[PDB]
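Engineer: Could you have a look at this structure, given as structure tokens, before my questions?
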Amino acid sequence: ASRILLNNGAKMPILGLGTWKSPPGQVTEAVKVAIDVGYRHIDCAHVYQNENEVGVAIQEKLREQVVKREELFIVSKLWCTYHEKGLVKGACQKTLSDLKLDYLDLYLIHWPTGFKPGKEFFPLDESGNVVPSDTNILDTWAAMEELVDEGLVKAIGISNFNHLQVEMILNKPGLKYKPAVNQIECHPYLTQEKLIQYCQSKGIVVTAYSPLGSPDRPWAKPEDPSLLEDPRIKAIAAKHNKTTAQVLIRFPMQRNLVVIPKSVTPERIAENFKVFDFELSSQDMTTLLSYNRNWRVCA
Ligand SMILES: NC(=O)c1ccc[n+]([C@@H]2O[C@H](COP(=O)([O-])OP(=O)(O)OC[C@H]3O[C@@H](n4cnc5c(N)ncnc54)[C@H](OP(=O)(O)O)[C@@H]3O)[C@@H](O)[C@H]2O)c1
Ligand SMILES: *CC(=O)[C@]12C[C@](C(=O)OCC)(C1)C2
């Protein structure tokens, strides 16, 4: 099965293309190649600063008759400076305009924390701390629900929400739509077993971000661990005649997760799609889960 049924009745492709850190001048080609090779799910965000160029690729592939819109599953996210109820719709409309789309398949609250609204993505103060906004996730959620009612988005969800934050949404007085997805960091060093089990028990699909460990993340240091170079994981890959990246993508798939590896390199975009022709064993899965160290790319 290449798609997972969401609680809104739509089917979400279990493999998607990530676009954080994909330069504007390279992401159009990346999305074009991804669609050609079979990807039908693109993970986007306003803060990635490249939605226009993602949209150019989508429009070109629609024009070429490679895909139709209903075959694509386009995800974007609401940035922290737009958590005020009155700003959510405008943020969504700006993303739709940049992507050249009439609707999104899924729109996520990018992080539970609201930041001061304004012209800074990351308003900071002298202590190095973010300037927050007078917002809370329940009022922001009500504004997200309105986007579903208006037909701008087919599903709404959350990202980087912990157990208690998910529970706060689910217990929200007046709740209209449950979150369809929680998108969280997940890989062998941060396996998220409890949060995943909780979300799945509530019918919330989990998407694993940074599944390769985000080796291109800013501020990576030589002392940091590296999933792609972990010899224990290389050994599992060699056993299956696959690459380490392919093992790391297949791992979340066998946990009934969606996974969104990022690449701008055509060969790697294609390699990362070749994960439907093999199975990790039960022991492979248990062994990968045993590597958890609660180590986060995104703190
Ligand atoms: N919701 C959130 O807060 C959040 C946070 C983080 C990420 N995300 C989403 O999740 C996506 C994936 O996470 P990520 O971008 O942090 O990192 P990632 O997908 O774990 O890793 C991307 C890095 O791996 C390299 N790579 C890709 N395929 C490879 C392969 N087959 N062999 C070797 N290297 C390979 C890429 O290189 P090249 O691109 O140069 O090929 C890039 O350096 C993001 O792009 C974004 O869409 C969301
Ligand atoms: C990893 C972490 O933390 C993070 C937040 C982010 C974004 O998105 O930014 C903007 C670009 C993910 C970084």
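Throughout, chain A uses Swiss-Prot numbering, with the displayed residues spanning 2-300 in order.
Going by what the header records, the deposited coordinates were determined by X-ray crystallography, 1.3 Å.
Cβ atoms here come from the backbone N, Cα and C positions, even for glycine.
Swiss-Prot lists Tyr49 with the feature active site, proton donor, giving experimental evidence as the kind of evidence. Residues or ranges marked as NADP(+) binding site in Swiss-Prot: 10-19, 211-273. For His111, the entry in Swiss-Prot reads substrate binding site. Listed in Swiss-Prot is the mutagenesis experiment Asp44 to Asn, annotated as follows: Reduced glyceraldehyde oxidoreductase activity. Under the heading of mutagenesis, Swiss-Prot lists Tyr49 to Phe and annotates it as follows: Complete loss of glyceraldehyde oxidoreductase activity. One entry in Swiss-Prot concerns the mutagenesis experiment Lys78 to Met. Its note says: Reduced glyceraldehyde oxidoreductase activity. For the mutagenesis result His111 to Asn, the note given in Swiss-Prot is Reduced glyceraldehyde oxidoreductase activity.
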Engineer: Including all protein chains displayed, how many Cβ atoms other than that of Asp44 (mutagenesis position) lie within 10 Å of its Cβ?
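Structural biologist: Result for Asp44 (mutagenesis position): 26 other Cβ atoms within 10 Å.
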Engineer: Of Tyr49, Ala221, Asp231, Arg251, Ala271, listed as recorded positions, which ones have a Cβ less than 6 Å away from ligand 1?
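Structural biologist: Near ligand 1: none of them.
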Engineer: Going by Cα-Cα distance, which of the mutagenesis positions (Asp44, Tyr49, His111) sits nearest to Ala271 (NADP(+) binding site)?
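Structural biologist: Ranked by Cα distance from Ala271 (NADP(+) binding site), first place goes to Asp44.
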Engineer: Neighbour count, 10 Å Cβ-Cβ cut-off, for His241 (NADP(+) binding site): what number do you get?
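Structural biologist: Excluding its own Cβ, the number within 10 Å is 16.
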Engineer: Take the Cβ of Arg251 (NADP(+) binding site) and count every other Cβ within 10 Å, whichever protein chain it belongs to.
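Structural biologist: Around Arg251 (NADP(+) binding site), other Cβ atoms within 10 Å: 25.
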Engineer: Might you list, by sequence position, any residue in that chain lying six or more from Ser211 (NADP(+) binding site) with a Cβ less than 8 Å away from its Cβ?
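Structural biologist: Set apart from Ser211 (NADP(+) binding site) by at least 6 residues yet with Cβ under 8 Å, we have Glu186, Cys187, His188, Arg218, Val298, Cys299.
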